Amino acid sequence: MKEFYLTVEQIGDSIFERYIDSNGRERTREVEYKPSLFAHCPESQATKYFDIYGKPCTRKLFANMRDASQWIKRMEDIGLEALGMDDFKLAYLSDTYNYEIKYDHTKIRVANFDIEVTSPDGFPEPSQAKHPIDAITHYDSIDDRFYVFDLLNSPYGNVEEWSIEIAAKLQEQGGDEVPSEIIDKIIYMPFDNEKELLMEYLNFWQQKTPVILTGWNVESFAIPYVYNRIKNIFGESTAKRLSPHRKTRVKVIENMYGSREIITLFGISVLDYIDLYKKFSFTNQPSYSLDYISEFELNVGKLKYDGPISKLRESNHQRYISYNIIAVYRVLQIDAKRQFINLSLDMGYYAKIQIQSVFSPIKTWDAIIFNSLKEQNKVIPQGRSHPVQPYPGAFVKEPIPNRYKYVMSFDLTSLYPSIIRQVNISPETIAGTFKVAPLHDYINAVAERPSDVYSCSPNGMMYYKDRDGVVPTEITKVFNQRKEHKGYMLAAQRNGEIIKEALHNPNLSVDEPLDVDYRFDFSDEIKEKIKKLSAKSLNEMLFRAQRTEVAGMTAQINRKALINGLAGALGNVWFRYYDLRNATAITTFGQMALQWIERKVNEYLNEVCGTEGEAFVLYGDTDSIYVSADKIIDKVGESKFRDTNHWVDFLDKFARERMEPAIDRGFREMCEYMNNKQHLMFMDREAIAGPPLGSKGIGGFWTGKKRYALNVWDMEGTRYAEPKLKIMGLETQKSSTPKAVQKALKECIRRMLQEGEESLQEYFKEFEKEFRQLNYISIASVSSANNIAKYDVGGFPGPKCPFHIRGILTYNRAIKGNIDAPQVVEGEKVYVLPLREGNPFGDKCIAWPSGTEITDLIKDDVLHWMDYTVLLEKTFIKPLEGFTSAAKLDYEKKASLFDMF
DNA sequence: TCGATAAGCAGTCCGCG
DNA sequence: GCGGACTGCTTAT
Ligand SMILES: Cc1cn([C@H]2C[C@H](O)[C@@H](COP(=O)(O)OP(=O)(O)OP(=O)(O)O)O2)c(=O)[nH]c1=O
Ligand SMILES: [Ca+2]
Ligand SMILES: [Ca+2]
Ligand SMILES: [Ca+2]
Ligand SMILES: [Ca+2]
Ligand SMILES: [Ca+2]
């Protein structure tokens, strides 16, 4: 097999590399790598190395990496550019793996672990590590085993061995319900003392050294705790055995308001799953506790136990260990669904970076571009310092707030990367500038044509047309990957809808789910078989289809994020290729493209309708337009349609056969006007929206920019079994909105769009009547909590204290003198509830850690004093008033002359 | 929260005769 | 009461 790296590090003048050799074995080597860097040289000096601008360079080969680094410093002292890849391990990988890396995941040791630490005096600080580690569960992907290290004797209590038999039993049998599918994969090791546990853990680690190390909060808690605890008991040298090269570093992570420490383990790639989830999931969650996320992702119930976690080991060691094991498994289950480890491996090996560098789009692109240029013997420029400067972004149209009955939307494919490719925007393709007119002059095609030679953006930039820049070349490769995965995602989605339709008529039989590839549209044969399947088999196929869609989503949306990240990186001062001329060339072109096509679409539809100056485009944001289709429907007449699907088909046909060719013509003209390299503005129909045929539903409404709701029948070619609400920006979509209120507001919107005013009024009256029965957590607002200390003046709110911070201060006074009470953590999220006048907490609100029940000794008081009236007005009535006033609708029935009867 | 801009709403402070 | 200036937070793209 072809060899591939596992990890790479620079330690002084050595590269330490772990890799898989040609026989599939894991090996380690130390290489005295001699790096090369570059200086510009005279034209008269023959060379094969040229910088990205075609200027000749001489290669300087250094005796060692320290010499190269020192040379860079002296070049800065002299005032001359030191060219080349200054991150020597990236150059090492580029030299050692000079081919497309083919990796085998089955050879990569992926470790998932979780520790338990009993602490009687609050949160066990990892930097102090003053309490015994009393459980470790460590799952190894190569062995496919859960290794459980269980401390039986502690200063906080001596316990009996954990029982695998009780663990397996149902909770209704007094068991822990450790899933049957992992029971046979548990290797249980009890220990008489903590020293023996840790020494054995280190020996085990030495034998089965993680390449990828993950878990939940492992980077911020488990790893620093283990390192520091071992350091405290045994000394530094023993603690450093967590690194295969025996090198570690305390790394200070700084943010806007403070800093924290993590432990860098040289020769390991830590991908904390909480951070993978935050980067790759495109959710914003009210809580990031593993129980919360597990419930959300997997629909598994919260791990239930009695009493505080600090007393769980002594009271119920059996459950304590079982829950530690289950916690490790839950992360594996989330990964089986979301496939973020797979994604990280894919991207990391593609870029030829340390796998953990996938968190950095700048590092990822630096390596991709470096490797690409190196293939041509080209030499990358030195990174430079730049002052942070604001720059303009997208255009967003101001909508007229209203109901909008029939709506068809259109959206440009991968806009910013398509602009880069079309215009040919790259550091080395800049050709010069032209004299800019106001943007509206380009939008209306009245400005002078920018160039007859070069490809242009309306920000004034011109670009070469003779050859693709490296940025366009490399962005295209990843775009093509993204496109393939999006195809699989949408097929799985369409396949899901076929199964949903079939589920209306399940067969009374005993059968099996069909063995099918959900990434491809179901054949006629598969469709016929599906229509004969039981509900049991259909539901299993639906689950599998949806899992396939999720896998496709992960792969596509994050490749989209990477390519959009390249466009963004051009506006980040830390990027080697930072250039506001290029960043603004993209964003300004986008503003033109949107408003240009708004004009073209209005012109086309006014022509087909025989009108003049009417606005068919009601809204647009960045690269999308929303077109009022009322007049199109009315031209045939609603009476002519058999059912909802009939007019959806009609609009689908109209969009594809009439509107898209008109849009294409408009963009081809724009390409000519800007003299671009290649026409790549591809705007396709996205949504078809409207009320159900014959209903009083309003179809859709806008309240303002980035705030709208549509009743969608078809999305990008997926024809839904049931209409789907596309709600953007409204409170139903905000993690800050109480859970039960999101739900209520969504139903109000559903009724508005699908059923009409009277239905909305019926629901509102009921919610208002019953909402005080809702669980307090379900009606609590959510907020991130920053700068608690800034606004804390002797335990009371300082000037300008935010509402949620005031709530935290209230909580802090209420729990004062309790080392056991859950502390609000700076930077994390809180639930917030308003309090009625004259409450014993002495303020108008209280807040506590999100994803948790408020502590028992104040819970009863919070419940008694919760201000339901304020809660309803602020979170429910105010947003609903916004929706209905925009839609020109009343949520309460207005008095009429009929009331006389 | 270590790892592009536009723009919405909640809330504080305080003016607005 | 509402709005503008400002902070804080959370979206859409
Ligand atoms: C979502 C997103 C978009 N954008 C910019 C770049 C996008 O090209 C542009 C439009 O966003 P989208 O329409 O969401 O995405 P897209 O056009 O890139 O891809 P597609 O429609 O094919 O799924 O907005 C960002 O800069 N960062 C982001 O995170
Ligand atoms: Ca735990
Ligand atoms: Ca788009
Ligand atoms: Ca599309
Ligand atoms: Ca059937
Ligand atoms: Ca879009």
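All residue numbers here begin at 1 and follow the chain in the order shown.
Method of determination (from the header): X-ray crystallography, 1.9 Å.
Using the three backbone atoms N, Cα and C, a Cβ is placed for every residue, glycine included.
Listed features, source Swiss-Prot:
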- A:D411, A:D623: Mg(2+) 3 binding site (BINDING)
- A:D411, A:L412, A:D623: Mg(2+) 4 binding site (BINDING)
- A:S414, A:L415, A:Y416, A:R482, A:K560: substrate binding site (BINDING)
- A:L415 to A or G: Decreases base selectivity by several hundred fold (MUTAGEN)
- A:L415 to G or F: Increased misinsertion, increased mismatch extension and inefficient proofreading (MUTAGEN)
- A:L415 to M: No effect on base selectivity (MUTAGEN)
- A:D621 to A: Drastic decrease in the efficiency of incorporation of dGMP (MUTAGEN)
- A:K706 to A: Almost complete loss of polymerase activity (MUTAGEN)
- A:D714 to A: Complete loss of viral replication (MUTAGEN)
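Within 8 A of the CB centroid of the Mg(2+) 4 site residues A:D411, A:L412, A:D623, the other residues of that chain are A:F410, A:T413, A:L415, A:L594, A:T622, A:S624, A:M683.
For A:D623 (Mg(2+) 3 binding site), the nearest of the recorded positions A:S414, A:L415, A:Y416, A:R482, A:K706 in terms of C-alpha separation is A:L415. Largest CA to CA distance in the substrate binding set (A:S414, A:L415, A:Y416, A:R482, A:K560): 14 Å, whole number. The least crowded of the recorded positions A:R482, A:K560, A:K706, judged by other CB atoms within 10 A of its own CB, is A:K706. A:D411 (Mg(2+) 3 binding site) and A:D621 (mutagenesis position) are 10 Å apart (CA-CA, integer value). Calculated from their C-alpha atoms, the gap between A:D714 (mutagenesis position) and A:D411 (Mg(2+) 3 binding site) amounts to 14 Å. Around A:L412 (Mg(2+) 4 binding site), the same-chain residues six or more apart in sequence whose CB sits under 8 Å from its CB are A:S418, A:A593, A:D623, A:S624, A:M681, A:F682, A:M683, listed in sequence order.
DSSP classifies A:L415 (mutagenesis position) as helix under the three-state reduction. With respect to A:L415 (mutagenesis position), the closest of these recorded positions in Cα terms is A:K560, chosen from A:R482, A:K560, A:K706.
Neighbour list (A:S414 (substrate binding site), Cβ cut-off 8 Å, at least 6 residues apart, same chain): A:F479, A:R482, A:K560, A:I563, A:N564.
Reduced to three states, the DSSP call for A:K560 (substrate binding site) is helix. Scoring each of the binding-site residues (A:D411, A:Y416, A:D623) by how many neighbouring Cβ atoms lie within 10 Å, the top position goes to A:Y416. A distance of 15 Å separates the Cα atom of A:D411 (Mg(2+) 3 binding site) from that of A:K706 (mutagenesis position). Under the three-state DSSP scheme, A:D621 (mutagenesis position) falls in the strand class. Counting Cβ atoms from all protein chains shown, A:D621 (mutagenesis position) has 19 others lying within 10 Å of its own Cβ. DSSP assigns A:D714 (mutagenesis position) to a strand in the three-state reduction. Taking CA atoms as the reference points, A:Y416 (substrate binding site) and A:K706 (mutagenesis position) are 19 Å apart.
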